[PDB]
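Below: the structure, in structure tokens.
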Amino acid sequence: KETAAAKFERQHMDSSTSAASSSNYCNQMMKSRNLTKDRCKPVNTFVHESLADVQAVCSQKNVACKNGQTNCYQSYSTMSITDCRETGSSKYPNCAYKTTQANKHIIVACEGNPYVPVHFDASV
């Protein structure tokens, strides 16, 4: 089955664009990454950076995750991100999202050898 690292890439990485190009970015990406297939995922963030730059966060500033786990890390630098969260009209299978551009630090949880992101915790 899909690894946690691979799931993180599918859910949260978008190295192919520098930022969201339109208000339909989230609608399209949430669909394309299969985050709407079974149910409308309520909120999601995409990171517009190289994979290696995001994986490198696992050796940056340790911080406890929201859930208290101690394998979370905050990026030293801000990153281009897109916040996706459901609109009031979103109704499965017609999932619908508000796209918001931002430049924020990210917080990810890391696991494994290589030690890589497995969960997107927050934009801060």
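Shown for chain A, in order and in Swiss-Prot numbering: 27-150.
Cβ atoms here come from the backbone N, Cα and C positions, even for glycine.
For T71 (substrate binding site), the number of other Cβ atoms no farther than 10 Å from its own Cβ, over all displayed protein chains, is 22. Look at Swiss-Prot and you will find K33, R36, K67, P68, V69, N70, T71, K92, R111 tagged as substrate binding site.
Quoted from Swiss-Prot for the published mutagenesis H38 to A: Loss of activity. Over all protein chains present, the Cβ of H38 (mutagenesis position) has 19 other Cβ atoms lying within 10 Å. When secondary structure is read from DSSP and collapsed to three states, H38 (mutagenesis position) falls in the helix class.
The active site, proton acceptor annotation in Swiss-Prot covers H38.
Taking a C-beta cut-off of under 8 angstroms and a sequence separation of 6 or more, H145 (mutagenesis position) has the following same-chain neighbours: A30, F34, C91, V134, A135. Among the mutagenesis results in Swiss-Prot, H145 to A has the note: Loss of activity. The residue drawn here is the original one.
Residues or ranges marked as active site, proton donor by Swiss-Prot: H145.
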Take the Cβ of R111 (substrate binding site) and count every other Cβ within 10 Å, whichever protein chain it belongs to. 15
Consider each pair of residues in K33, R36, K67, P68, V69, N70, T71, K92, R111, all listed by the record as binding substrate, and report the largest Cα separation in Å as a whole number. 22
Counting Cβ atoms within 10 Å of each Cβ, the densest environment among the binding-site residues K33, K67 belongs to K67
